[PDB]
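Visitor: Here it is, the structure, as structure tokens.
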Amino acid sequence: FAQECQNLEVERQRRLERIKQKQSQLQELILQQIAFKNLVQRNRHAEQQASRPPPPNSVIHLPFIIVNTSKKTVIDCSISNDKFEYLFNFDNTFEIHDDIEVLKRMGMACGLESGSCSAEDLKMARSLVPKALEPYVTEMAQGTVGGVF
Amino acid sequence: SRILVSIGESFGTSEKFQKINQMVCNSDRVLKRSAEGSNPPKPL
Amino acid sequence: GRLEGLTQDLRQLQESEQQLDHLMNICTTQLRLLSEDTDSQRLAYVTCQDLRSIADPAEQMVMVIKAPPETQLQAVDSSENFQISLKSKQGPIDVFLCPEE
């Protein structure tokens, strides 16, 4: 049934690609869940310790984006009337980072991005995720996420 | 030499930002800006 | 034979994906609850000291962009310079620096 077998095998490969994409998405969503919840509890606790919430200007709410370049790098800004459109010119390398990426580098995801968890990091991570997602977190902690189940 | 992304994609953004960072990190053939020969914007 | 082999594979992959979808479902529901939660939103912020450990406003310049959802960001490598373009189809976009420099 070689003809039918060809049809099943492309279907199989098509599903293998969907699963692979979904596994990455699942991971990322778990890391966001952990990171957001971790940030929120860091701030909740820091607002107890010496009361008075932080001054508005010293604080950036999510979502946001970061752009960094050398302090020397010439930047040319152009803005539309309504501030809907912007254009920046750079005379040197710059970097763009997401808030999630910032949160990860702050250690909000408990090192889970790269399996770099201490016992306490992992415990923290496990407690910020519902029980059903625990086994997957364990998978992420070991790097044994692939093999494509 | 042209990467587009939407601020509203929980997937891809970071990796596409990192491809953006990849595209933009090597700066051998980049012209440096000169104060003379340019007409600076009106400081409002 | 191989036709049963592929059919058995298709069944494993169907069950696996059902499970994956379920977990993703649980996961995006957690994120939805977080986004509907007023107290969490109020507390979902970073300080200037936070942005430091990942790039401090002492040697490097740091720029914060806050565009509404759906807005487009174009990064360009020209023959001779670099550029970022932001186009928001609805709502204004906000840009600012960090205090320490």
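All chain B residue numbers match Swiss-Prot; in order, they span 829-872.
Method on record in the header is X-ray crystallography, 2.5 Å.
In case you wondered, yes, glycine gets a Cβ from its N, Cα and C as well.
So Swiss-Prot has the following annotated:
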type: MUTAGEN; residues: B:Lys860 to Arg; note: Abolishes monomethylation by SMYD2 and subsequent interaction with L3MBTL1
type: MUTAGEN; residues: B:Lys870 to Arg; note: Does not affect the ability to be methylated by SMYD2; when associated with 873-R-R-874
Visitor: Counting Cβ neighbours within 10 Å across all chains shown, tell me which of the mutagenesis positions B:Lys860, B:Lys870 comes out on top.
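Guide: The residue with the most neighbouring Cβ atoms within 10 Å is B:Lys860.
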Visitor: Taking the Cα atoms as reference points, how far is B:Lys860 (mutagenesis position) from B:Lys870 (mutagenesis position) in Å?
Guide: 22
